[PDB]
Structures are given as structure tokens and as C-alpha cells.
2 protein chains.
Amino acid sequence: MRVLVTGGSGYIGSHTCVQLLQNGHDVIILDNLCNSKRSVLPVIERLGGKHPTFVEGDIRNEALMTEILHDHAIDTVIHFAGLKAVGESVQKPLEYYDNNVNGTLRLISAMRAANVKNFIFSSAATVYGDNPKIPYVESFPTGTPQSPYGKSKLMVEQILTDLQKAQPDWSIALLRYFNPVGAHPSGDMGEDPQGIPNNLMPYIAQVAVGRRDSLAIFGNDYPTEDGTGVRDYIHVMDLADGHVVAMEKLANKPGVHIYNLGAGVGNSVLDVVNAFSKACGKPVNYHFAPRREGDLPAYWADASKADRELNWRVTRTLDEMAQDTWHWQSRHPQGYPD
Amino acid sequence: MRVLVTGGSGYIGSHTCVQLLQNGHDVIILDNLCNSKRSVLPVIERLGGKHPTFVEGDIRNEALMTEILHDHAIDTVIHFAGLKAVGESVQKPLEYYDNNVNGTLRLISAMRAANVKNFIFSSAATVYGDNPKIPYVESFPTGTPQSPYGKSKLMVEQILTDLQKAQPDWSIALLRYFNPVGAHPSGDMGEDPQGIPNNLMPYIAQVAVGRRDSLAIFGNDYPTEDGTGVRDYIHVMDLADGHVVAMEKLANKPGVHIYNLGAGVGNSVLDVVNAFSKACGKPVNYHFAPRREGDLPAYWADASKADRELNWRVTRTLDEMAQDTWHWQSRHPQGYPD
Ligand SMILES: NC(=O)c1ccc[n+]([C@@H]2O[C@H](COP(=O)([O-])OP(=O)(O)OC[C@H]3O[C@@H](n4cnc5c(N)ncnc54)[C@H](O)[C@@H]3O)[C@@H](O)[C@H]2O)c1
Ligand SMILES: NC(=O)c1ccc[n+]([C@@H]2O[C@H](COP(=O)([O-])OP(=O)(O)OC[C@H]3O[C@@H](n4cnc5c(N)ncnc54)[C@H](O)[C@@H]3O)[C@@H](O)[C@H]2O)c1
Ligand SMILES: O=c1ccn([C@@H]2O[C@H](COP(=O)(O)OP(=O)(O)O[C@H]3O[C@H](CO)[C@@H](O)[C@H](O)[C@H]3O)[C@@H](O)[C@H]2O)c(=O)[nH]1
Ligand SMILES: O=c1ccn([C@@H]2O[C@H](COP(=O)(O)OP(=O)(O)O[C@H]3O[C@H](CO)[C@@H](O)[C@H](O)[C@H]3O)[C@@H](O)[C@H]2O)c(=O)[nH]1
Ligand code: NA
Ligand code: NA
Ligand code: NA
Ligand code: NA
């Protein structure tokens, strides 16, 4: 299929692109490189075994989007582009609403103009808000995210749903990601945060690689087995694969298809650390810190739906998530070159 | 004060402008005339007793907005501009989200750029969603609007609140309107809907003026005293005055000031019809029709807060609302000239 991958040079996007190319699709990547580098492109081609077209641009530029869609005879769009640093979002709400809400709106409007009606959205478990019922199931009503980031993802879900209602031929997937971690098995691609990583895994990796002293564990007093926060960590490759399938299976299937994408199991902070210590063959240094504002104590996905309906499920383990990250981290300590 | 009035040529905006000019403020109107006509401008000047500056433009044009704000040394902004036909919103969600959500975002961003931090937003009772507790009080948590229109107003409230948090010097008023009706006492200004009016009053007026046959009463089986829908009708002049006060009193008072703007009392469909029959000296023809999708049975505002805090309250009656509308309707059957 002909697929436009916004944010295709980013973490999850890059990996998805490799997988798409492996399944022989024609990929066109659209990224503004605000959080990624051109240096990944070659890697994606190599690992993908096929050349993906790259366009440097902004999802907010509706005329460009339209031209692209047209020019490339796109069939389906996978939208990963956006801002995602939760903390920052709180400090800088406007940027989030613009990039995420306005960003998506401009894109789907361009789609409409170009007669493109197959869409995949990168959503997040945050939309469930403070749900005491765990694991989280898709049929649960949404809640209220506590950051401009979370709110922006929920808003986009809402707009997309409304769009589909008004334009019923549209096929729209709302993929609610859980906690993506891991890296390509090759260790030649992976997450490349700039500055202080906000997520647990990369932070651990940075401690491990010797860049940072100790991992701060945000809270040791939660109502969990070990008192640390619990989440559903999913391997970026499994995520990648799920997008490929979603894309292939849902194209031209009218509706709003909502699926949780996770392992369907919870792992605590220590579990992850332990997993990483094991992978890197040394104890990861850590310490206990106060709870982090806005963090829930524990949650994980109920991923039955994607299984049943898309025959999709995670195949990588936590170990692999840790190992693959360590490999990348260790093979490319400076990330992607400038 | 120097005040930018978006959507200043529209129904509520026009009346507010007259009042502002009467209190000696410098008014600059920004409207794209998608739902209003230049023909009102002269009327606003006349009735206002002072000349307001008019700029034809779009709130979505952030560079223009910034220039204006700068050029005119604006102190405060009153934002009435937007799309508001509920029904249409359902059919055309994108236009609503763009004009209302993106429209407001572009404006407040321009504000930020121009160092303008006093803002007044036209919100709506719809944000309360399906609240069984009536009347509605500001401290009630918001609900889920059932149209793209309602949703767009709630979203903007949310973004504005987040903005204020991040930019705490901002003074932001969320004025939740109830059911605005009425017209300038002069009968030379009023609501000028194009096509079929969606609101009760104008529709009644059109039946009365002989343009339409009968008023369709949407539902006669509600759990109300007379079985018809109940709402809080407020006179456009009272609304106008409330904006003037809000503006004068809240400027430079940091925070998110939320106020319901209504009469604080409920009136049924028949009550309104009866009021109008009386005003026009003839029976208004009507008939019972099925419930209208999305309509709640009854609600009205709890307007104590604006009273207490702004010393503001409605002074016009339902009779006057009806009379003033009839006068305008009857003196200007073709509305504002082309
Ligand atoms: N990584 C996670 O933990 C997490 C969990 C759930 C949801 N998501 C969502 O998945 C998507 C991808 O996540 P990621 O980890 O790969 O992030 P990433 O930062 O590595 O990828 C985002 C990419 O989008 C690009 N981009 C940003 N704004 C853009 C704009 N306006 N126009 C064009 N390009 C733009 C960035 O340059 C980057 O290449 C995002 O929408 C993110 O919100 C991620
Ligand atoms: N009238 C009501 O019953 C109702 C109740 C509550 C809330 N509101 C809100 O109050 C505000 C004013 O209501 P109204 O009855 O005066 O409506 P109106 O249509 O008469 O006024 C809206 C004005 O905004 C202008 N406009 C629309 N989109 C614009 C854009 N993108 N840029 C520039 N100008 C634009 C229109 O040309 C018009 O002059 C609206 O935001 C409406 O949602 C109204
Ligand atoms: O240095 C760190 C980083 C994280 N944690 C803990 O590790 C867990 C996971 O935290 P993190 O990697 O930051 O994940 P999340 O806060 O769960 O958020 C991610 O996953 C969500 C979906 O579940 C998405 O909404 C977000 O975009 C994404 O960043 C939590 O219990 C954190 O408290 C620490 O203790 N120390
Ligand atoms: O031809 C008509 C029009 C209306 N009604 C009834 O009259 C009442 C008021 O209806 P309408 O004038 O359309 O008002 P609302 O539906 O209450 O909505 C208005 O007031 C809301 C705030 O309370 C705002 O959210 C909206 O922007 C605004 O249009 C309702 O019970 C309607 O069912 C009829 O029976 N027939
Ligand atoms: Na801040
Ligand atoms: Na680097
Ligand atoms: Na429709
Ligand atoms: Na006319």
C-alpha cells in the first residue's frame, strides 16, 4: 500500500517504517525533525531493505500535506508526529495543543481534500484518565488526562470520531499505546532522546552507560507488590508489527477501531531495573525519590481485542526489551550522528 | 480601555459594542462577516455614540491578529467570533473545530506574542453537559457536550485554563451564556439570522412576521410543568452590559473567572410563545413536533456568582425580550441591508 508516515523518523515511527518496508509497502515519511535526525533514514532503508521517501515538513502545513498525499497517491496515513514530553506540556500548553490538536486537524483536513480516508492515530493509555478498573479495556469510557499532552490526545480522539461519523467511509484506528520500550534487534536503531530522558527505560540505560549517577525511583509507597509504580511495557518491534497489521487489516474497513496496544501485563519499576541490570551485567544504581506529579500507581492493558480482531499480540519479552535497549545504547552511545 | 472585539458585528457582539462605546471605551471590531454584514457598523456607531474601528479579518490569521493587537495597543480582548449552529456542527465538525478551537488558539497565541493578557470568552451552558442538578452552578464539574459545537466550547475553556496556569498573569473570563434573545430597544439592531433560524425566538418572530406558517414545538412530553422544554432566556442588552462590567472589573485581575450569564429562572416554550403573542398582538401559530435530538428537558442558570462578585444581574424581563424582538423584526423585516 502507499502509506504516509508522519513522524516517521522518530522512535516508534522509524521502527514501524522498517517493518512496513519489510512487508513491501511504499513508504513516504513526513517529519519536521524537531525530535529526530536525518541520520536515521539510511538506517531505516538498510534495515527495511527498501527505500522510503522522505519529506521534511510540518503536519501543520495543510497545503503541503495535501500536495504530498496527492503527489504520492497515498492510500493510508499513519500519524505518529507530535510533541510528547508530559512535563513540558504543562509548562508550555500552547505548543502541545498546536502540534497535536491543530497538527492532526490540519492533516486530516488535507486528507479530506485529497480524498484519503484510511487513518491510524498514535493515541495513549493516558486517555483512560484516573481509571481504578485495571487492566484498561477499550469499552471503558474515557477520563480526564491530567496534562496538556494527555488532553491533546483525547481531544484528537474525539475529533477523529466526529469526523468519521460525518464521513462514514473513513477507516480510523485509535491505537492506544501503553509503555513503549526496546529497540531494533540489530542495535542499530532505537530511542534517541535529546537531553534528560523522561521515560524510565532510557533513563536506566543512561545510568547504565555511565552518563548518569543513579536512577530516581519516583515513589516507593504505592499500593503495589513492591511499592513502585507498575506499567505495561511493550517492545517497540511488537508495536511496529501491530501497526503493520492494523494498517493492512483495517484499510477500507469503515469505522472507528480502537485498540489497546500493550503486553497485557504489569511490571514494577524494580522489575524493569532488575531486568536491565541482568542485561548489562552489572547492577544498575538507583535510589528512591518522591512520587512524580501526575503518576498513577499501576495499570496495564487488556489487549484481548487486538488479539481477537487483528490476531495481534506481543511476542517480545521484558528481557528482550531491556537487552535490545542495552545493545543500542551500548553500540551507539551518542545516538544518531549529527 | 482599548478593546478588541472579535465577532463584534454579530448578534451579541454588536450589542456589546454599543454598550462599550457608551461607557467611553475604544473599540476595535474584528469580524470576517461570514455571519454578519457591514451594514451594522453604522448602526453600532450611531447607537454607541462613538466610532468603533472595524477590521475585516479572520481570527485564524495569527499574524493579522498580532498586528492588530499591536497596532491598536489593545488592553483586553472580547472573543465572540466563531461558528454556532449546533445542527450544522454535527454535519460539519471540522469547520467547528477549526473556527472555534483553532480560531481561539490562534488568537490567544497572537495575544501572547503581543503581550495582551486580559481576555473574555463567549462560552455556553452546553459545557455543563447532561447535568441533572439544576440550576447550574459554576462549581459544577463540566460534562460532555453532545455536539461538535458544544465540545469545541469546552475544549477552548480547557485550553484557556491551561494557558492561565502557565501564564499566571492572565486574566481570563469564561462567560457561560444561557439563551440570549432580544434586541436593542431602538428596534434598529437585533439578531439577523440568514436562512432558517435555529433558535426559538427568531423562529417565532418569523412566524409572527408572516414569513413562516407555524412554530414547531420540539416535544410536549418532557417532565416540565407544561411538557415543553425549559430554558433561561436572557436579554441581549443585559448580556451586553455584563460583558462591559466583566471587562472593566476583571482586567488585570489574574485568574480564570467563570460566570454563568442568565436570568436565573426557567421559561417553557409556551411561556415564550405566549409572551410573543402578547407583544405582537396576535396569536402566534404553533404546533407540536417530536423532540429535537440532543435537547435536554430543562435548565437555567444559578447567577448568584456574577451578582456577588460583579454586582451584575439581569434587568430586562421576558416581556421586553419578546417586545424588543418584535420591534426589530417588525421595523426591519429584511434585516440589515446588503
Ligand atoms: N513514546 C511513548 O512513550 C509514547 C506512548 C504513547 C503515545 N506516543 C505517541 O506516539 C507518537 C510517536 O512517539 P515517539 O516515541 O516515536 O516520539 P518521537 O519524538 O521519537 O517521534 C515524534 C516525531 O514527530 C516529529 N514531529 C513532531 N512534531 C511534528 C510536526 N508538527 N510536524 C512534523 N513532524 C513532527 C518529531 O520530529 C519526531 O521525529 C507520538 O504522537 C507520541 O505521542 C508515544
Ligand atoms: N447566540 C447564542 O444563542 C449563543 C449562546 C451561547 C454562546 N454563544 C456564543 O457567543 C458568540 C457570539 O454569538 P452570536 O449570537 O453573537 O453569533 P453571531 O453569528 O451573530 O456572531 C458571530 C460573529 O463572528 C463572526 N465570525 C465567525 N467566525 C469567525 C472567524 N473565524 N473569524 C472572524 N470572525 C468570525 C461572524 O461573522 C459573526 O459576525 C459565539 O461564539 C457563540 O458561540 C452564543
Ligand atoms: O526516571 C524515572 C522515570 C520513570 N519512573 C517510573 O517509571 C514508570 C513509567 O514512567 P515513564 O517511562 O515516564 O512512563 P509513563 O509515565 O507511564 O508515560 C508513558 O506512557 C503513557 C501511556 O501509558 C503515555 O501516555 C506517555 O506518552 C508515555 O511517556 C512510572 O511509574 C514512573 O513513576 C521512575 O521512577 N523514574
Ligand atoms: O423551533 C424551535 C426552536 C427551539 N425550540 C425549543 O426551544 C428551546 C430553546 O431552543 P433554542 O433556541 O434552539 O436553544 P438551545 O437549544 O437551548 O441552545 C442555545 O443556548 C445554549 C446555551 O444554553 C447554547 O449552548 C447554544 O449556542 C444556543 O443556540 C428548546 O427547548 C427547544 O427545544 C422549539 O421547540 N422549536
Ligand atoms: Na509553569
Ligand atoms: Na547524540
Ligand atoms: Na452527516
Ligand atoms: Na436580509
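Quick check of the header: X-ray crystallography, 2.2 Å.
A Cβ is built for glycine as well, from the same backbone N, Cα and C atoms used for every other residue.
If you look up Swiss-Prot, you'll see B:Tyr149 marked as active site, proton acceptor, on the strength of experimental evidence. Per Swiss-Prot, mutagenesis B:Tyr149 to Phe is noted as: No major structural changes. Catalytic efficiency is very low and affinity binding is 12% of the wild-type enzyme. Quoted from Swiss-Prot for the published mutagenesis B:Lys153 to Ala: Decreases the catalytic activity. Not reduced by sugars in the presence or absence of UMP. It contains very little NADH. Here the residue is the original one, while Swiss-Prot reports the published mutagenesis B:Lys153 to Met with the comment Decreases the catalytic activity. Not reduced by sugars in the presence or absence of UMP. It contains very little NADH. Swiss-Prot lists B:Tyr299 to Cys among its mutagenesis entries, and the accompanying note reads: Loss of epimerase activity with UDP-Gal by almost 5-fold, but it results in a gain of epimerase activity with uridine diphosphate N-acetylglucosamine (UDP-GlcNAc) by 230-fold with minimal changes in its three-dimensional structure.
What Swiss-Prot annotates, mapped onto the structure for a quick look.
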residue	record	Cβ contacts under 8 Å, 6 or more apart
B:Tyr149	mutagenesis position	B:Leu83, B:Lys84, B:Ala85, B:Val86, B:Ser89, B:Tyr96, B:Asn100, B:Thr126
B:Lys153	mutagenesis position	B:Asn100, B:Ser123, B:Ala124, B:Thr126, B:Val127, B:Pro145
B:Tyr299	mutagenesis position	B:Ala125, B:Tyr128, B:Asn131, B:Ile134, B:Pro135, B:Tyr136, B:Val230, B:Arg231, B:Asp232, B:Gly266
In three-state DSSP terms, the structure that B:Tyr149 (mutagenesis position) belongs to: helix
